[PDB]
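Asks: Dropping the structure in here first, questions after.
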Amino acid sequence: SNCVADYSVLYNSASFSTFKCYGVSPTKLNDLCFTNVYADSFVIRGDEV
Amino acid sequence: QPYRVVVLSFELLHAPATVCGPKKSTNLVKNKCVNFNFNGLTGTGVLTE
Amino acid sequence: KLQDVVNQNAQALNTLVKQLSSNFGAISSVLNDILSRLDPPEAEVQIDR
């Protein structure tokens, strides 16, 4: 919270094997603003993704 | 293979905005019809004080 | 009788206004939030609902 983020930096990174989104389209993020971010992080099997 | 995974889980509550994507703000306009974006609650109208 | 006819119309209009705010199963009832959050290939499904 209480910061700015250029999501297009993430978008333009080819390193991500998927960039799927379910309630916003990943171009529009740079024009939006939010109350909480909630980032969650983990390691799993590739078949589990 | 193992995979690194991240989930970003934005909260769109009716509450003070606290993280934004980068878009540059501009001067306030009074008594003119304008498209407006305060904090992502975007609309169109006459912004009267 | 006259107060009744005025109230029934005022109720019909209050109902019709409140129905704008109903989701009908879309991700929002604020049409401009959908149009700012989503790209047309996704937004057309919400807006159709």
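By Swiss-Prot numbering, chain C shows 947-995, in order.
Quick check of the header: electron microscopy, 3.6 Å.
Any Cβ shown, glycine's included, is placed from N, Cα and C.
Pulled from Swiss-Prot, these are the listed features:
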VARIANT   C:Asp950 to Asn  In strain: Delta/B.1.617.2, Mu/B.1.621
VARIANT   C:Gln954 to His  In strain: Omicron/BA.1, Omicron/BA.2, Omicron/BA.2.12.1, Omicron/BA.2.75, Omicron/BA.4, Omicron/BA.5, Omicron/BQ.1.1, Omicron/XBB.1.5, Omicron/EG.5.1
VARIANT   C:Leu981 to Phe  In strain: Omicron/BA.1
VARIANT   C:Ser982 to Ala  In strain: Alpha/B.1.1.7
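Help me see these features in their spatial surroundings.
Replies: Proximity of C:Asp950 (variant position) to non-local residues of its own chain (separation of 6 or more, Cβ distance below 8 Å) is seen for none.
In the three-state DSSP scheme, C:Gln954 (variant position) is classed as helix. Every protein chain shown contributes to the tally, and the Cβ of C:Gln954 (variant position) ends up with 10 other Cβ atoms within 10 Å.
For C:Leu981 (variant position), the number of other Cβ atoms no farther than 10 Å from its own Cβ, over all displayed protein chains, is 16.
Residues near C:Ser982 (variant position) in space but far in sequence (CB under 8 A, at least 6 apart, same chain): none are found.
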Asks: Which whole-number value in Å describes the distance between the Cα atoms of C:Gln954 (variant position) and C:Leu981 (variant position)?
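Replies: Spelling it out, the Cα of C:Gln954 (variant position) and the Cα of C:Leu981 (variant position) are 35 Å apart.
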